[PDB]
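Worksheet: the structure to be examined is printed underneath.
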Amino acid sequence: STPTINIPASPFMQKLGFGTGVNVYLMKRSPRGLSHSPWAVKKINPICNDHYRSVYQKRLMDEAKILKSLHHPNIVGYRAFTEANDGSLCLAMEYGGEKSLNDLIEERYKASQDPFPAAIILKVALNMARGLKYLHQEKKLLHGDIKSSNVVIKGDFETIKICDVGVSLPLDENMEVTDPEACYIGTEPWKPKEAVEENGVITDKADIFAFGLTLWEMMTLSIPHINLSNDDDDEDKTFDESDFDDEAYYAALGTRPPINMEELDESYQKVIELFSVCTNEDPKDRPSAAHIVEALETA
Amino acid sequence: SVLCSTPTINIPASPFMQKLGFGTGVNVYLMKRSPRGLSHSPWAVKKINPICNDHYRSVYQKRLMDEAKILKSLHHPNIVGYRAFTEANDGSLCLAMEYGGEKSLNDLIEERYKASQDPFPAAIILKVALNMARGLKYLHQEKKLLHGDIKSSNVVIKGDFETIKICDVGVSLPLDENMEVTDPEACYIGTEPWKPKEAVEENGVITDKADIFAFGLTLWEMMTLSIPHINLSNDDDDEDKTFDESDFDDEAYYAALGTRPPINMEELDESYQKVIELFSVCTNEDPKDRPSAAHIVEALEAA
Ligand SMILES: O=C(O)/C=C/c1ccc(O)cc1
Ligand SMILES: O=C(O)/C=C/c1ccc(O)cc1
Ligand SMILES: O=C(O)/C=C/c1ccc(O)cc1
Ligand SMILES: O=C(O)/C=C/c1ccc(O)cc1
């Protein structure tokens, strides 16, 4: 068996309401090595499933400074809680409302199931552009993951903001993510063509594309490139990976989704027009964050 | 160039699109019915845009009004509480876990490993022990809430042990008038290596003592700087620079979950006497043999 060693019934241990010795097993050398191996930190007690770190993220003081410098009515920034101890510093994303656009999208789907009014779709479009302009022209940073999930709304669209701003996609002088160890990822359904090319060139327009698909969501209340494999005329009121078109999905990844003009009307004119040019197959053909702003400002 | 055939339409050149630096026309495909159903299917919300990977929702969590009341009311020196950002009344409020320092006890038990490798001084372990006990006592007595999963990574340290708080407190494991989690919904999950017998058993009963067990295991972590029941079958090739899944005795693991791990007696000394006693009683197979948080606070504030 394993070497045991009795621990005599002490007075202190009695204070714990347990008066008796306790036998315990022995261990020569603590398997520290295995417990701290990469396998362990990865499989046992995953840091991805850890709450505190998810909120208070350890950041390299240089990035931390950049992330704390984000200051714009349409961007959600970060805040620290101490002066950079030597090396890193914890940062927490600040608050920008109780709901995310995504939350409102599905909130609606379960009620009216009616597209967002054109007036509100444009408003969001304005503020999001405003915020992208700031990120692109001011901070020289590409968001890289635009979508309804990363747009938080305050009340009845009192304020529209963009969150989860990174520091890993620095925009070169030619407004192009030239940095060597910099990879665009975003969220599959929202990826631009150049993010799928496996070799394409990531420009600032990568965001404009995603910005377009986000306006699309407010029109269709749906996810880009997710269509029922076999319609059946929207028959059964239940869906799963069986009636999902694996086919069309990986096919359209990076292309402009089909517009539901049938459900919309005439007021959604500008919305559709803006959506179209932002999803244009070619990067150069897509407006700059800035262009979209003034082109929408008083015009 | 593969594409497909399907209804399309032409958006005439307009002043607007021109103003967007285009001044041309665009041809767009067409859709009659929006896949709104499939998109919000329980399947879609689970595999596409996984909220478990959403940053904003990770910090600002939506809680039911009654749960937020409880969470907002957490107020103890050794408990990391929550903060709201808008006046509630509605049937749902967002709360963010508060700040309690830069490092977790797990971070420390590991900076410690990357150097000294010498088990935290006995005195510090007792300090950590008393503070955790006070916080756990607050949860059990004052709020009637079992923590759920005590472990080093859920203990945050401020500066040089200037502050020690338990975090990630939830409300789904409410305690009985009998100190047992009987709510039909409740379900002890914890973290495998730290699970007590009761939580490993097929349908054991969970009491405030389940926390005492994992609490004990956390003190063990401070002496061994290891994860409970993670041992290599190879005492032989042990000390080999790197370690892999192929050194981990998969059986001994699942066989020891819930049992008191072995104590590295030869690495400690006689100042680790109280620490070793506390560790032992807190890890008895029988919950009734483990002291309550209250009894631990008293025994440590000794005299
Ligand atoms: O709960 C955890 O964090 C870890 C679970 C786990 C389960 C089986 C393993 O072999 C390792 C980790
Ligand atoms: O955005 C704010 O006003 C405050 C945010 C915040 C986030 C985490 C905290 O621990 C405290 C404040
Ligand atoms: O990145 C995501 O959020 C989603 C990824 C994903 C990958 C394969 C699928 O079939 C669906 C979603
Ligand atoms: O409990 C909290 O931490 C926050 C309370 C709160 C109350 C009213 C506000 O307008 C914002 C926060």
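Indices start at 1 and increase along the chain as displayed.
Note: Cβ is positioned from N, Cα and C throughout, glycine not excepted.
Classification of A:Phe18 (ATP binding site) by DSSP places it in coil, neither helical nor stranded. The annotation ATP binding site is assigned in Swiss-Prot to A:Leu16, A:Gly17, A:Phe18, A:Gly19, A:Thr20, A:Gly21, A:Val22, A:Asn23, A:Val24, A:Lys42.
Feature annotation from Swiss-Prot assigns active site, proton acceptor to A:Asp145; the stated evidence is sequence analysis. Long-range Cβ neighbours of A:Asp145 (active site, proton acceptor) (same chain, at least 6 residues apart, Cβ-Cβ under 8 Å): A:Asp164, A:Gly166, A:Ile185, A:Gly186, A:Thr187, A:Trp190, A:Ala210.
For A:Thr298 (mutagenesis position), the count of additional Cβ atoms within 10 Å of its Cβ stands at 5 [all protein chains shown]. According to Swiss-Prot, the experimentally introduced change A:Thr298 to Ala (Swiss-Prot position 320) is described as follows: Decrease in the binding to DLG1.
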Where does A:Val24 (ATP binding site) sit by DSSP, helix, strand or coil?
strand
Among A:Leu16, A:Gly17, A:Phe18, A:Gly19, A:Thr20, A:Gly21, A:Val22, A:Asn23, A:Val24, A:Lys42, the record's ATP binders - longest CA distance, Å:
41
Within 10 Å of the Cβ of A:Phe18 (ATP binding site), how many other Cβ atoms are there?
21
Work out how many Å separate A:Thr298 (mutagenesis position) and A:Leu16 (ATP binding site) at their Cα atoms, rounded off.
74
Here the binding-site residues are A:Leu16, A:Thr20, A:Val22, A:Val24; which one has the lowest number of other Cβ atoms no more than 10 Å from its Cβ?
A:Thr20
In terms of Cβ proximity below 8 Å, which recorded positions out of A:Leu16, A:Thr20, A:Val22, A:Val24, A:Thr298 neighbour chain B?
A:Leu16, A:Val22, A:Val24
